[PDB]
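Colleague: What follows is a structure written as structure tokens; I'll ask about it next.
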Amino acid sequence: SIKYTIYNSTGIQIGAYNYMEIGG
Amino acid sequence: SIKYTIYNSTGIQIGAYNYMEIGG
Amino acid sequence: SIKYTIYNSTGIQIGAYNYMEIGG
Amino acid sequence: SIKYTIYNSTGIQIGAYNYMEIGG
Amino acid sequence: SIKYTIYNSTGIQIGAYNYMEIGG
């Protein structure tokens, strides 16, 4: 019974074995 | 019974082995 | 029983081995 | 039993080995 | 048993090895 809610965000990854790089 | 909800967002990836790069 | 819902978003990728670049 | 629903969005890619570039 | 539904959107690509560029 898990529920996710996202508002006004940037850079969402939903899955496995993903790669993300965030730069200033 | 997982549920995802996204509003007014940018850059959504749903899957595996994805790559994402975010720059300021 | 997974369900995804997206509203008023930009840049959605649904799949594997995708590449995404986000610039400010 | 996966279900995807998208409303009023821009730039949707559904598949593998896709490339996406988002600019401000 | 995957099902995709899209409403009132812009710029949909369904396939592999696609390229998409989004400008502000």
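Here chain E follows Swiss-Prot for its numbers: 528-551, in order, are the residues you see.
The way this entry was determined, per its header, is electron microscopy, 2.6 Å.
Cβ coordinates are placed from backbone N, Cα and C, and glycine is handled just like the others.
OK, Swiss-Prot features for this one:
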type    : residues        : note
MUTAGEN : E:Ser536 to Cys : Strongly reduced homodimerization and interaction with RIPK3
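Describe the structural context of each listed feature in the structure shown, including burial, neighbouring residues and relevant distances.
Modeller: Long-range neighbours of E:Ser536 (mutagenesis position) (same chain, six or more residues apart, CB within less than 8 Å of its CB): none.
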Colleague: Is E:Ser536 (mutagenesis position) helix, strand or coil when read with DSSP?
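Modeller: Where E:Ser536 (mutagenesis position) sits, the three-state DSSP reduction gives coil.
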